Every structure is written in C-alpha cells, then in structure tokens.
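Remarks on the structure that follows.
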Amino acid sequence: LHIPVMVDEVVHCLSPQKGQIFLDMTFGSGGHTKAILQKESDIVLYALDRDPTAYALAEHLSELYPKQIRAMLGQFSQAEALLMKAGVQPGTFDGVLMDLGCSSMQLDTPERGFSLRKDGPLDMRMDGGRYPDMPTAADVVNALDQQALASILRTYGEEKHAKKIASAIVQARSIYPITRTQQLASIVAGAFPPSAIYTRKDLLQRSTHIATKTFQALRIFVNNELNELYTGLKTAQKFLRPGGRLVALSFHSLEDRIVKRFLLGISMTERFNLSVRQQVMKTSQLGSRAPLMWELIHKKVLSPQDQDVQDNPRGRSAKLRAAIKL
Amino acid sequence: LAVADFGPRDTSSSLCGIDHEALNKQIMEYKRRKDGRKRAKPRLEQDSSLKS
RNA sequence: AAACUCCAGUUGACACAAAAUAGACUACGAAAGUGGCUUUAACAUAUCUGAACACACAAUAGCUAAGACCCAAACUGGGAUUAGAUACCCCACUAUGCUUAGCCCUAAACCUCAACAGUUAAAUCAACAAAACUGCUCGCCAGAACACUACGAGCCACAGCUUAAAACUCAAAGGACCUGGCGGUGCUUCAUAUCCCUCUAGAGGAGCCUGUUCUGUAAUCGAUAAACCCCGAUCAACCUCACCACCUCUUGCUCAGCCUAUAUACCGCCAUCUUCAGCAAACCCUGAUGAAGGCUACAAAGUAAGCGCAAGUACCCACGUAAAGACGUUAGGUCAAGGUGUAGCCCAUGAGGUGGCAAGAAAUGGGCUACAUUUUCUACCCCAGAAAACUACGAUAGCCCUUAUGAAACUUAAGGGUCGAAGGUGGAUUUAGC
Ligand SMILES: Nc1ncnc2c1ncn2[C@@H]1O[C@H](CSCC[C@H](N)C(=O)O)[C@@H](O)[C@H]1O
Ligand SMILES: [K+]
Ligand SMILES: [K+]
Ligand SMILES: [K+]
Ligand SMILES: [K+]
Ligand SMILES: [K+]
Ligand SMILES: [K+]
Ligand SMILES: [K+]
Ligand SMILES: [K+]
Ligand SMILES: [K+]
Ligand SMILES: [Mg+2]
Ligand SMILES: [Mg+2]
Ligand SMILES: [Mg+2]
Ligand SMILES: [Mg+2]
Ligand SMILES: [Mg+2]
Ligand SMILES: [Mg+2]
Ligand SMILES: [Mg+2]
Ligand SMILES: [Mg+2]
Ligand SMILES: [Mg+2]
Ligand SMILES: [Mg+2]
Ligand SMILES: [Mg+2]
Ligand SMILES: [Mg+2]
Ligand SMILES: [Mg+2]
Ligand SMILES: [Mg+2]
Ligand SMILES: [Mg+2]
Ligand SMILES: [Mg+2]
Ligand SMILES: [Mg+2]
Ligand SMILES: [Mg+2]
Ligand SMILES: [Mg+2]
Ligand SMILES: [Mg+2]
Ligand SMILES: [Mg+2]
Ligand SMILES: [Mg+2]
Ligand SMILES: [Mg+2]
Ligand SMILES: [Mg+2]
Ligand SMILES: [Mg+2]
Ligand SMILES: [Mg+2]
Ligand SMILES: [Mg+2]
Ligand SMILES: [Mg+2]
Ligand SMILES: [Mg+2]
Ligand SMILES: [Mg+2]
Ligand SMILES: [Mg+2]
Ligand SMILES: [Mg+2]
Ligand SMILES: [Mg+2]
Ligand SMILES: [Mg+2]
Ligand SMILES: [Mg+2]
Ligand SMILES: [Mg+2]
C-alpha cells in the first residue's frame, strides 16, 4: 500500500473548509483527494488525471460522495478547456493540488510498463490508450538518433553517460526491437562493465539499477511532464481564486525548479544552481525582477519526515512548495 | 529625445532544453513507416634503409 | 532579506586594541623576527670549522590557567542564493589574534645559495636559476613508490612531535628546456555580399515538377555534413541496362570473357580549404657544432635558383569577369568512363533472347507556378478598352480527345476540351547578391 505523500502537510496547508471549491489536477490513485474529502464533509472538489484508469477510479469513488467530488480526464494543457466547458473560467478555486510524478498504481502494475524491475510492455505512458497514437517509450528509443536520444537522457534524466547509454540503445534496436522493460534495462547495463549494474546509489544511499535514469528520462519525454507542468501551473493560476492556497509536490529537481521559478517569477532560461558569486559576476557585466504574484506559505521547501521516508521510500524526494495567489 | 515628436499622448522549447516539437515529429514519421588498439612508439618504428 | 531603531548625524568625553605618512629607505638581530614615543639595561668571541639527540632559542596555528575585549574571526545561529545541503554574499556572535604564567617545537622556518678563506686567470658554462671556480671543514645523499608511513625509542607533546624502515610492486621516476596542441587565456586589429545589425529578392506555408530518404517490389549501382540530394544523366517507354523471372549457348564479337571484391593497391579526371600564399631544394651563418634559430633600410646574416601567387594572356580597356591557383589537408569522390595491381568466377560471377520492375503510407532537398490591382484579358509593344472574389486571381495537376516521334505511347511531348482545387504573401530558421 502507498500512503499519500505528505498528506498531513497538504491538508493543513490547504485547510479545506466549508464554502470553498478546490481542484485536483492529478487524482491518480486518489489518496490525497480522499484525504481532502474526509476533513471537510461540506467541501466541493474537482479531479483530473491523464490516466483513464485513474479517471475510472474517481468515477467509481464518486459513488462514495455523489457531488463533493467531480471526476475529469485529460492532461494539464487540456484541463482549462475541459473545465472551460463546465463554464468555471474564473474558477475561484480556493486551492489547486498539483501532485506530480507517476502514480503508485501506474508503477505497481507491471502491465503499464513503468517498472524496470518487473517485465511489462515498454509503454511508460501515463495515458491509458485514451490517445492510441501517443508514442510510447519503445517508440522513442527505436526512432531517435544518438544525438537526439542522448539529449533526452541528459536533459530529462540528469544522466552523465548520455552518449554511452544512448549508443547501446541504438545498437540494440538494430539487432532486435526494444519492446520490453527488462530488455531496455539490460541494454543500458550493457553500456557499462557488468559490475556497474548497481554501483550507482540514490540519495537514500541504497543501490539502484544503472538504468533508473533512462526510465525517468523517457517517462518525462513520453508524457512531456515538464512542458505540461508549466501550462498546468499557469492554468491553475488563472483558475485560482485570489487568496487561494496552491500546493505542489516535486519529487525530482527538474519539476521542483519550475515550481520554484514560477512561484517566484524567476526566468526559466536562467542558469541553474546559481551561486552568490555567479550572481555578482552575472550582473557586473551589465552594469557597464517583476512583482511577485504569490505569497509562499512556507518559505522553504518541506520534505517528508525521515521516519516516513523509510515507510514510503518512493516519496522520499517529495518537495512541497505552497503559495497563495496575489 | 527632447526635440523628437511623440505625437498625441494617450517558448517551452527552451524551457526543457530540447526541441520537443522536432523530436516528436521524427517519432511520428517512424510510427507511420512501421505502422582500443595498440599504437607503436614513433621512435621505435623499424627501418630497412641500412639493410638495403 | 534579516538585523538595529537608547538608531543615525553633529559636538564633547573616552583603550590592556592596532601602530597613516616617513619607508622611492634596505637598517637591526643567530634565526624566528623587528618600522608610534620616551628612558633604563643592552647587541658573545683578537684563527677558523664543530651536534636530529648536549645547551639555548624558534612565525602562524594549538594546549593549560587567570585577565582584557575596540576590531577581526575558525565554529555556530539567522538571512539570502540554490532543485536542495555546504561554500561563495549579508547579519550576529564564539574559540582564537592581546596580557600574564606555563607548555607545544612545527612552516614553501626559502636568498629553495652550509661555515670559513681565497681567485677573476684558465675551459665562461649541460640547461634554467643567481657570472665561473679553488682550498678547508662539518652536515647530508646514493632509482621510483611504499613513506612527513610501520615498529622501537625519547619527549609537560595523548587524533602530537623527532628519529625512521621492510615486504610486496614497477622500468622507469625525476630535473631543465624546445616544439606542438590547448586555455571557461591577455591585448590588438579584423571579415565587405560578410561573423552580427543594416539593403533587395527569395526559401521555409499551397499546388505542381524533380532528387533523395523511407516503405514497397521477384527486380540495379554510385554520390550521400561542410565538399550528396535536376549529383554520374548536355537525360531510363524497347534499346540504353549494369537489375528480376524464365529459357538458351559453351574456345564463346576478341590469341576469350567478367559493370566480380578491393577507390584502404592505383593511373586517369576531380571535390575541398582556395573568397588561401605558401611549398620544396641547394648553400651560408648563429646557438660551445643541443633540441633549435636566422629580422631591423640612418639595416644587426642571410642568399644565387624552382613551383604557386604575381606578371602575361582570353573576353569590350590598364577595369571587371573568366582562366589560373603550388605543396599539403579530408586513406575525400570515382575499379560502373576507360586502363590496371591484387584476389576470385570459367557449364558461369561469362554470353544471348523473351517479358517485367522502376510504385507511394509518407518525410525531406532543389526548382516551377501562384496567391493578384505595380494585378487579369485583348489590341499595341508603353497616351487604349474591359476584367476585378464562389462564372475573379490561381494547375505546366486530374479526366477526356486529337496531333507529333516511334515498330511499339493509359504512359513521352505539344495542342484542344472539360475541370476551377489548395493557395489570400508563409513560425523557428535560412539562401543569394556590391
Ligand atoms: N500532465 C498531466 N496531466 C494530468 N495528469 C497527469 C499529468 N502528468 C501526470 N498526471 C497524473 O497525475 C498523477 C500523479 S502521481 C499520483 C498522485 C495522486 N494524488 C495519487 O492518488 O497518488 C498520476 O495519476 C499521473 O498519471
Ligand atoms: K604609526
Ligand atoms: K611605509
Ligand atoms: K622563497
Ligand atoms: K604554446
Ligand atoms: K515561401
Ligand atoms: K584518388
Ligand atoms: K576503373
Ligand atoms: K581492378
Ligand atoms: K521549394
Ligand atoms: Mg527588514
Ligand atoms: Mg663555532
Ligand atoms: Mg650527528
Ligand atoms: Mg645545529
Ligand atoms: Mg628539528
Ligand atoms: Mg613557537
Ligand atoms: Mg596563544
Ligand atoms: Mg565585530
Ligand atoms: Mg573573543
Ligand atoms: Mg598591544
Ligand atoms: Mg620567513
Ligand atoms: Mg655549519
Ligand atoms: Mg650556456
Ligand atoms: Mg629510494
Ligand atoms: Mg609534518
Ligand atoms: Mg609519525
Ligand atoms: Mg610509535
Ligand atoms: Mg514549399
Ligand atoms: Mg539510388
Ligand atoms: Mg552507397
Ligand atoms: Mg563510396
Ligand atoms: Mg563528405
Ligand atoms: Mg529487354
Ligand atoms: Mg529497360
Ligand atoms: Mg555481369
Ligand atoms: Mg580516396
Ligand atoms: Mg587582351
Ligand atoms: Mg586583368
Ligand atoms: Mg574560376
Ligand atoms: Mg595568375
Ligand atoms: Mg574512403
Ligand atoms: Mg573494371
Ligand atoms: Mg550473368
Ligand atoms: Mg476563373
Ligand atoms: Mg490542363
Ligand atoms: Mg502514330
């Protein structure tokens, strides 16, 4: 079982109260959505997900609360149109809970293809066939050139060995099609000496497969999570009430940066991890930020309790960024 | 600028860092189609001029 | 931002902290060190050398105890930046820097030059540093690494200091210098249809033509980043043809033949920098006759020749445009122009006949025609009349029918008829032109 990550913080943060309408742009399993419909019995809630399996769960769970929860299906970009059909263009949503990442059910079910450990079709697509033409991870690896595929790994996977892990994929695909998760994992391992398979470690300091950065990289290029995250936040702002509390959850750095640089106005094209020294050097050259539209409830990113991390290691990297619209 | 007459006075491609559009265009075309060695030290290179 | 707001400014009072200028001086001391003022004491030796351990010292940091505390400041806390943590930045503050009394005994404690005496003549001298040496004495060294380590021993030192190995391992390690490459290297001047902006017309969007890719097919090959992509072709209905299927021939058009492999064996002919100005010899001289170097015009070691540039020539000039453009670079292109080295086939990888492929789910390059009013049609070749939005502009496309060529034409070309589509001047990007 997967407990909703930081459910206690997200509930306190949004303080759901009677007379307030809320949105959920990532229903998924619905653990967070259900934790929010428990504290306040008079709450109004809206749900959304990219997975039709997740949208069916919400529809089945809608029986528990007939109108307090309203289920919707679609991507972040398509969310505004879907909600615009309802007619809530101003929205006046008190809070938008934009949980991020892959659902526990999505990656616990081997058929969905998200787990390298198990053997499933190399789908790695949050979409559940709602768009049967949407390329899957298998398609991405078999088509793109080394330079193109290396960029996917480098930019989205934070993978130093992008050229080494991409060349192995290019050679492997020629010999046979890459259609299964384990088939890819073995190819990526084959780019390195056999001992490399578990040399790398996580921040938890527990050995991880040497292809855990290629499964994350493709997952984010197949589902365009990063570009869809920028529109998703923007749409929330337009549909978010003034004085309404937004709450995001970033499990990896790339998504965390966008949430940080969006709630603070920082340009998305600035250099990453800028030090104070570099900031001085940057502006010294020019010598020769706009008003913020948010009020961060908690100034610094929250993180899961160390005890809770061991119980749910999947959510160890959950960085909660809360803000109030201005 | 003081002399001048002003008249009567009243994307995501860079965000990710990859050409996500161009990458997904090549995949669509694919979907349609289907559906070291030793080097000798130069000073030690052997010559036969003296033997000739 | 935080912090402060008994804050900040003026004025006055006020140090156990630190000592502008002088100091561009180069002094004192054994070294370490010593640069505000005064006073006291005071800077060993009438031959030199003489210690890891004796004797006495020894920056900074640090230890123990007691004081001082302006300012600085490891650490720590807060703020900020950061995906986040630490650091870099900001604020506050501590050990510590100070005094006293004990320790600790280290430094790139380095003029990286042991002390003393002597010489400037020999050879000046591997190199660099810092001109080259002689006598004499003490200390020290004997491949790299292991190793400022282990053990032993001594020490007020207890995560310490001093002295200091061996085994296993290697064929180098190392010093100086030269060249090249490279620098998130300095400065300087640059590109002239160009690196960017600026100027004009385009490409990228539409249709069509054409190449390529992919897919398809029993059914060629080669080119394929710049430097491939209307390229070998100044050109494929048969032929061409090298491909596929079937059939046929065997000293075969040839004193046979092979478009069989290898352009990474080559000649031949070229691409490319080149919208370059350099390349290769023969000598001479400098550096001690080292790797190397060789220019000063009021000239200081360079020079008599070759190739390219240049000149000259072609076109309408002496301008411009052609042509030319070395060596070298990319084992660049071409064995399928022809020839040919090497390897392979010889009833077959050779030769001949018949028929056939040469398509489009698509993607992409180049071009053509357009989207119209500076336009469309007609007359005229520039003083006109009409057209001008769903019967306008717009196909060189589709379909149908003629004609031309041919033995052969749904197929190639031209013409006519019919049809009247997308397109409404095209994002990122990009081509050409003085
Ligand atoms: N661009 C997007 N638009 C909509 N839903 C998305 C999305 N990207 C991811 N998602 C979905 O959002 C969920 C995030 S992970 C699951 C979190 C959820 N609150 C839970 O019940 O666990 C997944 O269901 C995922 O498929
Ligand atoms: K002074
Ligand atoms: K001075
Ligand atoms: K020194
Ligand atoms: K150099
Ligand atoms: K155009
Ligand atoms: K050649
Ligand atoms: K040939
Ligand atoms: K040959
Ligand atoms: K074109
Ligand atoms: Mg403040
Ligand atoms: Mg003496
Ligand atoms: Mg001794
Ligand atoms: Mg001594
Ligand atoms: Mg000593
Ligand atoms: Mg001392
Ligand atoms: Mg002290
Ligand atoms: Mg202070
Ligand atoms: Mg103090
Ligand atoms: Mg003092
Ligand atoms: Mg000193
Ligand atoms: Mg001595
Ligand atoms: Mg000399
Ligand atoms: Mg030795
Ligand atoms: Mg030491
Ligand atoms: Mg020791
Ligand atoms: Mg000992
Ligand atoms: Mg076009
Ligand atoms: Mg071809
Ligand atoms: Mg080829
Ligand atoms: Mg070739
Ligand atoms: Mg090339
Ligand atoms: Mg024939
Ligand atoms: Mg033919
Ligand atoms: Mg043949
Ligand atoms: Mg060649
Ligand atoms: Mg002439
Ligand atoms: Mg001329
Ligand atoms: Mg020419
Ligand atoms: Mg010439
Ligand atoms: Mg070659
Ligand atoms: Mg031949
Ligand atoms: Mg044959
Ligand atoms: Mg018309
Ligand atoms: Mg026609
Ligand atoms: Mg005829």
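Numbers in chain A track Swiss-Prot; the residues on display, in order, are 71-358, 370-407.
Determined by electron microscopy, 2.8 Å, according to the entry header.
From the backbone N, Cα and C atoms, a Cβ is placed for every residue, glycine too.
In the three-state DSSP classification, A:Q176 (S-adenosyl-L-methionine binding site) falls within a helix. In the structure as shown, the Cβ atom of A:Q176 (S-adenosyl-L-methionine binding site) sits within 10 Å of 25 other Cβ atoms. Among the features that Swiss-Prot reports, S-adenosyl-L-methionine binding site is placed at A:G100, A:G101, A:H102, A:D119, A:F146, A:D169, A:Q176, with the record citing similarity to another entry.
Around A:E298 (mutagenesis position), the same-chain residues at least 6 positions away in sequence with a Cβ under 8 Å from its Cβ are A:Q145, A:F146, A:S147. The annotation that Swiss-Prot gives for the mutagenesis experiment A:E298 to A reads: Decreased methylation of 12S rRNA positions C839 and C841.
Scoring each of the binding-site residues (A:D119, A:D169) by how many neighbouring Cβ atoms lie within 10 Å, the top position goes to A:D119. According to its DSSP assignment, A:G100 (S-adenosyl-L-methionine binding site) is coil. Neighbour count (other Cβ atoms within 10 Å of the Cβ, all protein chains): 24 for A:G100 (S-adenosyl-L-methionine binding site).
When secondary structure is read from DSSP and collapsed to three states, A:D119 (S-adenosyl-L-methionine binding site) falls in the coil class.
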